[PDB]
Amino acid sequence: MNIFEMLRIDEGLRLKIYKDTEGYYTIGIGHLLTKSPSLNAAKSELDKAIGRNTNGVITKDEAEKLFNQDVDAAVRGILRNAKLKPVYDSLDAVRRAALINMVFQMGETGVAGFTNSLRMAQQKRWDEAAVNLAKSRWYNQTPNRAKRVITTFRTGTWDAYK
Ligand SMILES: [Cl-]
Ligand SMILES: [Cl-]
Ligand SMILES: [Xe]
């Protein structure tokens, strides 16, 4: 298992514009296109992202291309974030993937605000962190996903993904 396979599981793959859980126009493997309710806007963002007139439809490769770019951006966001970096660098490989997953989902910003959990994580207080993490809108809005990520963070293994 790895970060790619893990998020491919959490996000799925859709070759046509769709609305995510928040109602936002998305494509491929969780690639957000726009927060705007305009489908045309969304289609405009897609064409821009791909470099062609997609008509709101892309290939599997196209989708995996966007995915890679997105996973890369998520880690670089973490490494550039003053609050995130030190946590990340303190973690083992599996727990680092859990962190990247959250940032992919919620953005740098979103995650940099989990101050309390971030601290417990740095102290290696797995259980407490896990509990603090579940006290969030994130857990209450996508609980099965949140559970998987949290268990990963808590244990350091991929069992939630078997
Ligand atoms: Cl893009
Ligand atoms: Cl979920
Ligand atoms: Xe965290």
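Easy rule for this one: first residue shown is 1, then count along the chain.
Any Cβ shown, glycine's included, is placed from N, Cα and C.
The active site, proton donor/acceptor feature in Swiss-Prot is assigned to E11 (among others). When other Cβ atoms within 10 Å of the Cβ of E11 (mutagenesis position) are tallied across all protein chains shown, the result is 20. Mapped onto three states, the DSSP output places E11 (mutagenesis position) in helix.
Marked as active site, proton donor/acceptor by Swiss-Prot on the basis of experimental evidence: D20 (among others). Take the CB of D20 (mutagenesis position) and look out to 10 A: across all protein chains shown you find 17 other CB atoms.
Classification of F104 (substrate binding site) by DSSP places it within a helix. As annotated by Swiss-Prot, substrate binding site applies to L32, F104, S117, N132.
Recorded in Swiss-Prot as a mutagenesis result, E11 to Q carries the remark: Complete loss of activity.
Here the residue is the original one, while Swiss-Prot reports the published mutagenesis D20 to A, N, S or T with the comment Complete loss of enzymatic activity. Classification of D20 (mutagenesis position) by DSSP places it in coil, neither helical nor stranded.
For the mutagenesis of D20 to E or Q, Swiss-Prot gives this note: Loss of 99% of enzymatic activity. The structure shown keeps the original residue.
The annotation that Swiss-Prot gives for the mutagenesis experiment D20 to C reads: Nearly no effet on specific enzymatic activity.
Record note (Swiss-Prot), mutagenesis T26 to E: Complete loss of activity at neutral pH; covalently bound substrate. The unchanged residue is displayed. A C-beta separation below 8 Å, combined with a sequence spacing of at least six in one chain, links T26 (mutagenesis position) to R14, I17, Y18, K19, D20, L32, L33.
What Swiss-Prot says about the mutagenesis result for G30 to A is this: Almost complete loss of enzymatic activity. In this structure, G30 (mutagenesis position) belongs to neither helix nor strand by DSSP; it is coil.
If you take the C-beta of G30 (mutagenesis position) and look for same-chain residues 6 or more apart in sequence within under 8 angstroms, you find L7, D10, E11, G12, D20, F67, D70, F104, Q105. Annotation of the mutagenesis experiment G30 to F in Swiss-Prot: Almost complete loss of enzymatic activity. The enzyme is destabilized by 1.5 kcal/mol.
For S117 (mutagenesis position), the same-chain residues that are 6 or more apart in sequence and have a Cβ closer than 8 Å to its Cβ are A129, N132, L133. The DSSP secondary structure for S117 (mutagenesis position) is helix. Mutagenesis annotation in Swiss-Prot: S117 to V, described as 50-fold decrease in enzymatic activity; the structure shown retains the original residue.
Under its mutagenesis annotations, Swiss-Prot gives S117 to F the following note: 10-fold decrease in enzymatic activity.
As a published mutagenesis entry, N132 to I appears in Swiss-Prot alongside the note: 5-fold decrease in enzymatic activity. In the three-state DSSP reading, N132 (mutagenesis position) counts as helix.
Here the residue is the original one, but Swiss-Prot notes a mutagenesis experiment at this spot, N132 to M or F: 2-fold decrease in enzymatic activity.
Proximity to ligand 3 (Cβ under 6 Å from any of its atoms) holds for none of the recorded positions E11, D20, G30, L32, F104, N132. Set side by side, the recorded positions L32, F104, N132 differ in how many other CB atoms lie within 10 angstroms of their CB, and the most is found at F104.
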